[PDB]
Amino acid sequence: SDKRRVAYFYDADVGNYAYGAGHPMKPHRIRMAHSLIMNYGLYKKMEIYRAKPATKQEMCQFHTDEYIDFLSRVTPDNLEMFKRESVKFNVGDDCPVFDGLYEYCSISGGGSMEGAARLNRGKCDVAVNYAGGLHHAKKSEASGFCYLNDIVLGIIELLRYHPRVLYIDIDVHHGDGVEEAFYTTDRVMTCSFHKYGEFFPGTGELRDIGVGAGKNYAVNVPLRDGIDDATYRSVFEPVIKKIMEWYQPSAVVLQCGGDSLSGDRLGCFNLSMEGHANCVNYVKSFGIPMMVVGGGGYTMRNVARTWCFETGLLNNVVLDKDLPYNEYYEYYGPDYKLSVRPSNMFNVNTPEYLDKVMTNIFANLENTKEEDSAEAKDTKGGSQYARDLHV
Amino acid sequence: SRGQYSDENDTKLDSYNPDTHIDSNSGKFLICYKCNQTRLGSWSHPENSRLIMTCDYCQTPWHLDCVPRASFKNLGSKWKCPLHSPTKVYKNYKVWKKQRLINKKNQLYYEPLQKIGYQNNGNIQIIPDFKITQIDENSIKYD
Amino acid sequence: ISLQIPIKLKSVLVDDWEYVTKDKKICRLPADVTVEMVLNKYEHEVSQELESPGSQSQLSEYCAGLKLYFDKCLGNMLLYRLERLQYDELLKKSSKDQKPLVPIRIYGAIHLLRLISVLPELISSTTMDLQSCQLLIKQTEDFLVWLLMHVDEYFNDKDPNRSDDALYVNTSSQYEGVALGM
Amino acid sequence: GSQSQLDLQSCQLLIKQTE
């Protein structure tokens, strides 16, 4: 809607990491999203930024000392001797290790703290971090099939400028660690959309809205196996409208998870480009400070398509469906158009069930009313452009 | 299997509903308690069809919209229909945990002689050491 | 051979098993009540409620034998797979300040009752005379009868979710993962 | 509206009612 200054941080090292063979969750989607953004000519209203690797003693702001020290010491050649810390944090059993793991966590946490600092100094209204998005882990855990929770690393880094923080999770495999870390405090409100069925987090309920000062201030909605665009609009607009009319947040952290797209390895939702765009569009419509972060997406074509669409609209330009030639020209679909087609799969959700969720949510919410900190030390990294327009 | 406490634990078309709305036990239709609508729907427009899960204890029908549930669980603890006594009712405080049932030589015993200001903290086998006392409905009405 | 475990205490053991495995809860390490205080309450209470023809001799002898039994046979049969790493870290903390490894004064009456219940499992597989067995069974039955009256004070029905006096600490995700791993 | 109401607890109601 209104004109906004959108900042986007990307590290080239994020792309060249492979989690493993047969691995759905992977970092290669970030480099192709970056390439699509670079080749779509979005640089006219954008600035490029380089994500500095996370400093060790500031990385420990969320996690424990031994967990970070293990992550900086973990590698495939010594995982066999690392058995205790391998099984203690669910590392190598469900989430295998690889070369450059600590590098990935460092650059992801650096990008998240960079977005938080850009929010703090206020030069850019919106920060986009596709490089991070690791949003399932916990203080001493790699559960939820990831390794870090860099959103909660970036949320508290923006607490100093933003007292009230609002977080939204729209993809499946919701933010167990995100709502867990900010359970008992009203300062950060965690909203998450997920399905009751068993997922990588597994958690999420309708009665776990908070304890202590954070009571009634962490709303979770249990959804069903696939939502139509109209039903998702009817379940998203009133809830977020009531939240912004009651909570009065001063910041928004939006999880741009591609896991809820029409067809991926573990996703089970059926939203098209319109359905995924309205989540960001609605929370953009209030103009309060914003931080877009993305970690979801098991299929490259769908998550790259929706990330290019989000990058397009976020700058208030008309993003066309045609894809310019790039290194991934023969990648996205047969017709090579930027549109994720919603599958012909049934709408399990009920309007009566949605109305019941609305009524109990409204009745729930009616009762309520470190040597480098706050720093933006980085480099633009736009001197050389790797635009491959030649076959 | 490995030393667990075993107490109660063990995307297609509309065809889920006929497989759930008909149990073939007596050739009848099960109707939910909150609303007296089975809501099987029509084949041409299956969006009005609602999935119904039955209880694993008393086989009470229940719509997925009346009780806040969104999926069927068939691994782990069996789903409990919310029309029974609470297991951990909380009222410093008190954590009621029942007194279970005894099948060893009918040790649980049945002695109905007072049924007045019984104060037997629940645990009644209603009729028309550990002691599962017997109670009647007239006493429940009276008190 | 098999001692008359009262049905209330059988329910207590099943509840403890549920808490350990299904609910994933372990007992308080710094328990307010251990075996030392329950035996102190025994000697403070049961001595004056009966005459003294000499029964105090073998009464205290059985108490001392039980106390000695609770040390070595704790790490042999007890410690459900969740509690192995808590035992490891307890002995590591005991060895940190050069203190001797004495685990009897750490665990509460739940492990004491569990050791009481596990007696017929290994009593039968040894050359152990019935003459002392009858007296031991009778006095252990008296022990369970005493525990019956004290069951509300000693195993009060509380959970580790809103107070710290529930004689239980809940498992953590890392501790749950590493306890059942190895 | 209570008008009337008439182990070791099998006889305490009668003495309470009479006395």
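By the numbers in Swiss-Prot, the shown part of chain A spans 16-384, 405-426.
Determined via electron microscopy, 3.0 Å.
Placement of Cβ uses the backbone N, Cα and C atoms for every residue, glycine included.
According to Swiss-Prot, the feature active site maps to A:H151. Packing around A:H151 (mutagenesis position) is summarised by its Cβ count: 28 other Cβ atoms lie within 10 angstroms of its Cβ, all protein chains included.
Taken residue by residue with DSSP, A:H150 (mutagenesis position) is part of a strand. Listed in Swiss-Prot is the mutagenesis experiment A:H150 to A, annotated as follows: Impairs histone deacetylase activity and transcription repression.
One entry in Swiss-Prot concerns the mutagenesis experiment A:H151 to A. Its note says: Impairs histone deacetylase activity and transcription repression.
The annotation that Swiss-Prot gives for the mutagenesis experiment A:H188 to A reads: Impairs histone deacetylase activity and transcription repression. Around A:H188 (mutagenesis position), taking its Cβ as the centre, 28 other Cβ atoms fall within 10 Å, counting all chains.
Swiss-Prot gives this note for the published mutagenesis A:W322 to A: Strongly reduces HDAC activity. Here the Cβ of A:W322 (mutagenesis position) has 25 other Cβ atoms within 10 Å, regardless of which shown protein chain they belong to.
Under the DSSP three-state reduction, A:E325 (mutagenesis position) is assigned to helix. The 10 Å shell around the Cβ of A:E325 (mutagenesis position) contains 26 further Cβ atoms across the protein chains shown. Recorded in Swiss-Prot as a mutagenesis result, A:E325 to A carries the remark: Strongly reduces HDAC activity.
In this view, A:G327 (mutagenesis position) is surrounded by 19 other Cβ atoms within 10 Å of its Cβ, with every protein chain counted. Under mutagenesis, Swiss-Prot gives A:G327 to A with this note: Strongly reduces HDAC activity.
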Quiz prompt | A:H150 (mutagenesis position): tally of other CB atoms within 10 A of its CB | solution = 30
Quiz item: Using C-alpha atoms, which one of the mutagenesis positions A:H188, A:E325, A:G327 comes nearest to A:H150 (mutagenesis position)?
Solution: A:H188
Quiz prompt | Rounded distance in angstrom between the Cα atoms of A:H151 (mutagenesis position) and A:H188 (mutagenesis position) | solution = 8
Exercise. Measuring Cα to Cα, tell me the gap between A:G327 (mutagenesis position) and A:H188 (mutagenesis position) in whole angstrom.
Key: 26
Practice problem: Provide the three-state secondary structure of A:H188 (mutagenesis position) computed with DSSP. | Solution: coil
